[PDB]
Amino acid sequence: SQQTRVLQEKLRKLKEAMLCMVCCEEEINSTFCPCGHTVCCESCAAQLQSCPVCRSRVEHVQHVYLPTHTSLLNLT
Amino acid sequence: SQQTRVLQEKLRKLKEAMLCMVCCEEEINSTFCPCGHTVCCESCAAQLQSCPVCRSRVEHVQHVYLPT
Ligand SMILES: CCc1noc(C)c1Cn1ccc(C)n1
Ligand SMILES: [Zn+2]
Ligand SMILES: [Zn+2]
Ligand SMILES: [Zn+2]
Ligand SMILES: [Zn+2]
């Protein structure tokens, strides 16, 4: 029904929000510290000097294990 | 249709995975450091000395700003 299409759209949008803001391909699994923005995969987060969201200096990257992780890179 | 019911269940399970594993009421927004388990809201995370997933000591809690 049309209701099925509405639910599919909601699911798709939530799943897209879980992807890296730089490559758009890998799941987010890294936090810029100390600001806390958690918007990149490990590869894309590795070379950024400053946060792509708030411009704060990145002192280090903290890896995050989330319950919503479903990619092979994060389930292994 | 039956697919509407299946999709509602998938959405419910994804939304439950986004909620704190301790209180089940508030969204996850906190990481236990250094282990990295990101499974609690700020109120439950503040009250735990050990990670509830891996039992590692919590040195400190990092707030996470997620696209959620
Ligand atoms: C990076 C995780 C993420 N980004 O967008 C959504 C939606 C998520 C899923 N998520 C896991 C825990 C929480 C609060 N949201
Ligand atoms: Zn990336
Ligand atoms: Zn930031
Ligand atoms: Zn909680
Ligand atoms: Zn842990």
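Start at 1 and count along the chain as shown; that gives each residue its number.
Quick reminder: no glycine exception, Cβ is built from N, Cα and C everywhere.
Cβ neighbour count for A:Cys20 (mutagenesis position): 19 (other Cβ atoms within 10 Å of its Cβ, all protein chains included). In the three-state DSSP reading, A:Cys20 (mutagenesis position) counts as coil. According to Swiss-Prot, the mutagenesis experiment A:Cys20 to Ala (Swiss-Prot position 387) carries this note: Abolishes ubiquitin ligase activity.
In Swiss-Prot, a mutagenesis experiment is listed as A:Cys20 to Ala (Swiss-Prot position 387), annotated with the note Abolishes autoubiquitination.
When other Cβ atoms within 10 Å of the Cβ of A:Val22 (mutagenesis position) are tallied across all protein chains shown, the result is 16. One entry in Swiss-Prot concerns the mutagenesis experiment A:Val22 to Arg (Swiss-Prot position 389). Its note says: Inhibits LDLR degradation.
For A:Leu48 (mutagenesis position), the Cβ neighbour count at a 10 Å cut-off comes to 14, with all displayed protein chains included. A:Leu48 (mutagenesis position) falls within neither a helix nor a strand when secondary structure is assigned with DSSP, and so counts as coil. Looking at Swiss-Prot, the entry for mutagenesis of A:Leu48 to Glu (Swiss-Prot position 415) says: Inhibits LDLR degradation.
Between A:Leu48 (mutagenesis position) and A:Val22 (mutagenesis position), the C-alpha separation comes to 11 Å.
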